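Undergrad: Quick one: the structure is below, questions incoming.
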Amino acid sequence: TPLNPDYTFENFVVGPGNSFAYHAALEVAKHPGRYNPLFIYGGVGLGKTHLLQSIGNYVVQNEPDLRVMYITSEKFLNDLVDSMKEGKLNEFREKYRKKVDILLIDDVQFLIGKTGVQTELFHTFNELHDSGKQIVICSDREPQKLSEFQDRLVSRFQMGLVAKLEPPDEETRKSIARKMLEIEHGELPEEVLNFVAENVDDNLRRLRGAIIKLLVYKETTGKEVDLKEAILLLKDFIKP
Ligand SMILES: Nc1ncnc2c1ncn2[C@@H]1O[C@H](COP(=O)(O)OP(=O)(O)O)[C@@H](O)[C@H]1O
Ligand SMILES: [Mg+2]
């Protein structure tokens, strides 16, 4: 269980664009099994991984007596492959079924075309579902918009909670920016953060990136960071 400490509900700032997703996740984490499965989806850097692992962490702290599994569709891929090569499907099925109560799968757009894996995932799904094991899937695209995907799988995705994340507004971004800071224990002029929060509006991966970037600079350059400085430093985040 190598979940990321930062990815918790506590470090997740809520807002109009990610509230429902947030609650679905929290609700499911409080009642693993009551809503199987949860399918969160949204563009890049919008909270998918973070939300998904929070469910993980939250359950680890309240249900320590549970086998929580976080994985990547890709790893699910690479894991099967070896299973086929090394010739050990059992080792695999025991690992992704037998020994898991809750299974969290990130970025499932990696299985597009991979109908081989798609099929295996399909049953893994069904077996966990027939035993009340919570399933959570994250995708950068909605069930219906997943190209080259077995309808039977896609049908497994919609048969439960299906939340959507959308980019946050300036106000919410700023609060996220502030929360990102704490996590990194950094600090910034209540005018630089504002500038960053307002112009690094793609995804939250980059927003934090900038916030890290400066901090790394405020590191070397023993002195602070004035507005003008940050603007040159953050040139690949405003018009990348
Ligand atoms: N609602 C939020 N509140 C605070 N931080 C957030 C929020 N959403 C995303 N983040 C930050 O962005 C990062 C996660 O981006 P991520 O969820 O992995 O993008 P994606 O979902 O496309 O994989 C985390 O490190 C987290 O600090
Ligand atoms: Mg992700």
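The residue numbers of chain A are those assigned by Swiss-Prot, with the residues present covering 96-335 sequentially.
Yeah, the Cβs are placed from backbone N, Cα and C, and that goes for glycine too.
Checked Swiss-Prot, it gives:
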type	residues	note
BINDING	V108, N113, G140, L141, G142, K143, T144, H145, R300	ADP binding site
BINDING	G140, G142, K143, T144	ATP binding site
BINDING	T144	Mg(2+) binding site
MUTAGEN	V176 to A	Severe inhibition of oriC unwinding, ATP- and DNA-binding are wild-type
MUTAGEN	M179 to A	Severe inhibition of oriC unwinding, ATP- and DNA-binding are wild-type
MUTAGEN	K180 to A	Severe inhibition of oriC unwinding, ATP- and DNA-binding are wild-type
Undergrad: Quick one: which of the recorded positions (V108, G140, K143, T144, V176, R300) have their CB closer than 6 Å to ligand 1?
TA: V108, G140, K143, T144, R300
Undergrad: Among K143, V176, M179, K180, these being the recorded positions, pick the one whose CA is nearest to that of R300 (ADP binding site).
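TA: For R300 (ADP binding site), the spatially nearest of the recorded positions is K143.
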Undergrad: Quick check on the binding-site residues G140, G142: which one has the highest count of other Cβ atoms within 10 Å of its Cβ?
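TA: The largest 10 Å Cβ neighbour count belongs to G142.
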Undergrad: With Cβ-Cβ distance below 8 Å and at least 6 positions apart along the chain, what are the contacts of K143 (ATP binding site)? List them in sequence order.
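TA: Listed in sequence order, they are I135, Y136, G137, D201, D202, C233, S234, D235, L260.
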Undergrad: To see if you understand the setup: which same-chain residues, six or more apart in sequence, place their Cβ under 8 Å from that of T144 (ADP binding site)?
TA: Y102, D201, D202, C233
Undergrad: Considering the recorded positions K180, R300, which residue's Cβ sits among the greatest number of other Cβ atoms within 10 Å?
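TA: Result for the most crowded candidate: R300.
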Undergrad: Restricting to the record's ADP-binding residues (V108, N113, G140, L141, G142, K143, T144, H145, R300), give me the longest CA-CA distance in Å as a whole number.
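TA: Overall maximum Cα spacing for these binding residues reaches 15 Å.
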Undergrad: Between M179 (mutagenesis position) and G140 (ADP binding site), how far is it from one CA atom to the other, in Å?
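TA: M179 (mutagenesis position) and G140 (ADP binding site) have their Cα atoms 33 Å apart.
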Undergrad: Using a 10 Å radius around each Cβ and all protein chains in view, which of these recorded positions has the most neighbours: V108, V176, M179?
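TA: Of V108, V176, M179, the one with the most crowded Cβ is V108.
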